[PDB]
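Read the structure below first, then the notes.
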Amino acid sequence: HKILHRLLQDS
Amino acid sequence: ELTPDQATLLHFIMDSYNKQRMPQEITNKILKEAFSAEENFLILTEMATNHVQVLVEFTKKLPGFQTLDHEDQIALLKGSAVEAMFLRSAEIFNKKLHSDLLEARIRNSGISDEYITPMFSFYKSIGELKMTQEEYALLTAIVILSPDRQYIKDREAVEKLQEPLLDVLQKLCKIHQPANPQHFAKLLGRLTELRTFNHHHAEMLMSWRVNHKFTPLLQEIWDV
Ligand SMILES: O=c1[nH]c(-c2ccc(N3[C@@H]4CC[C@H]3C[C@@H](OCc3c(-c5c(Cl)cccc5Cl)noc3C3CC3)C4)cc2F)no1
């Protein structure tokens, strides 16, 4: 579940 | 009797929810491309992974979602994405303005007939409710912030984030529709119906899997 955490907390 | 706090919480969610835009080069593929089963599966995959990008970029904007357990906030999307894709597709299929083409592509994309019937039964059922865009937007946010999700540790913490949305939606049902006090009860009944679809959706994937290629993002939510 890397991309969801990556796509979260983005400017 | 709505408050200015609720009115500004509705305003944020709506403009967070109206920002959804299907990219032009996908939406025009629905008509321009052929209706082969493999091509139908290809387009449906792109729309799914795109709406998931849309979905994360509407959920992180939900007030207080970022202020939660990293592992539990991930678990919400895992268990709410399928139901929020059903709710967003149900809105487009019952909107009065290409819906008919996408339906034909879904019906001819390799899905077993056991899952087609409930799917469009639900779409029809949702249509008879004649929901506003405010109800679709609030319902999507309510669906995501669910306290009884699986693999959830702080269930009581989620309750604090959901209850206000339910409070707002309940007022709207009493305000805009006094000629029907069951509208709010029937709205909440669709969340119950979505659970059935959410849980026997991995079987729909299974049949699709034992035959194809999913995107990494779609593999990352549906456990493939
Ligand atoms: O602004 C906008 N938004 C849209 C718009 C938004 C969402 C959708 N559907 C498409 C794409 C996302 C969502 C649900 C459905 O997803 C395809 C889909 C589904 C599915 C279905 Cl088969 C029914 C209900 C729920 C799900 Cl998960 N299950 O798998 C897929 C992909 C893998 C093949 C079809 C279709 C749209 F046209 N259009 O304009």
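Numbers in chain B come straight from Swiss-Prot, and the residues shown are 258-354, 358-471, 473-485, in order.
Per the header: X-ray crystallography, 2.8 Å.
Here the Cβ of each residue, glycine as well, is placed from N, Cα and C on the backbone.
Look at B:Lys289 (mutagenesis position): DSSP puts it in a helix. Among the sequence features in Swiss-Prot, the mutagenesis site B:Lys289 to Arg is noted as follows: Abrogates SUMO1-mediated inhibition of ligand-induced transcactivation at ABCB11/BSEP and NR0B2/SHP promoters; when associated with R-132 and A-291.
Of all Cβ atoms in the shown protein chains, 19 besides its own fall within 10 Å of the Cβ of B:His461 (chenodeoxycholate binding site). In the three-state DSSP reading, B:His461 (chenodeoxycholate binding site) counts as coil. According to Swiss-Prot, the feature chenodeoxycholate binding site maps to B:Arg345, B:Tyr375, B:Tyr383, B:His461, an assignment based on a large-scale study or a structure entry.
Listed in Swiss-Prot is the mutagenesis experiment B:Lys353 to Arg, annotated as follows: Decreases transcriptional activation SLC51A/OSTA, SLC51B/OSTB and ABCB11/BSEP, no effect on interaction with RXRA and SETD7, decreases association with ABCB11/BSEP promoter. A 10 Å cutoff on Cβ-Cβ distances gives B:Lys353 (mutagenesis position) a total of 4 other Cβ atoms nearby, all chains included. In the three-state DSSP classification, B:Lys353 (mutagenesis position) falls within coil.
In Swiss-Prot, a mutagenesis experiment is listed as B:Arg455 to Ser, annotated with the note As a heterodimer with RXRA, impaired transcriptional activity. Every protein chain shown contributes to the tally, and the Cβ of B:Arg455 (mutagenesis position) ends up with 15 other Cβ atoms within 10 Å.
In the three-state DSSP reading, B:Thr456 (mutagenesis position) counts as helix. Listed in Swiss-Prot as a mutagenesis experiment, B:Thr456 to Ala is described as follows: Impairs transcriptional activation of ABCB11/BSEP.
Quoted from Swiss-Prot for the published mutagenesis B:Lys474 to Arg: Decreases transcriptional activation SLC51A/OSTA, SLC51B/OSTB and ABCB11/BSEP, no effect on interaction with RXRA and impairs interaction with SETD7. Under the three-state DSSP scheme, B:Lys474 (mutagenesis position) falls in the coil class. Under 8 Å, Cβ to Cβ, and six or more positions away along its own chain, B:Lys474 (mutagenesis position) finds B:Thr302.
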If I take the C-alpha of B:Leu354 and the C-alpha of B:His358, which enclose 3 unmodelled residues, how far apart are they in Å? 8
Would you give the longest CA-CA distance, in whole angstrom, between residues of B:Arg345, B:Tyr375, B:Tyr383, B:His461, the set recorded as binding chenodeoxycholate? 18
Of the mutagenesis positions B:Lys289, B:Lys353, B:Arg455, B:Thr456, which one sits closest to B:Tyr375 (chenodeoxycholate binding site) when you measure Cα to Cα? B:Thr456
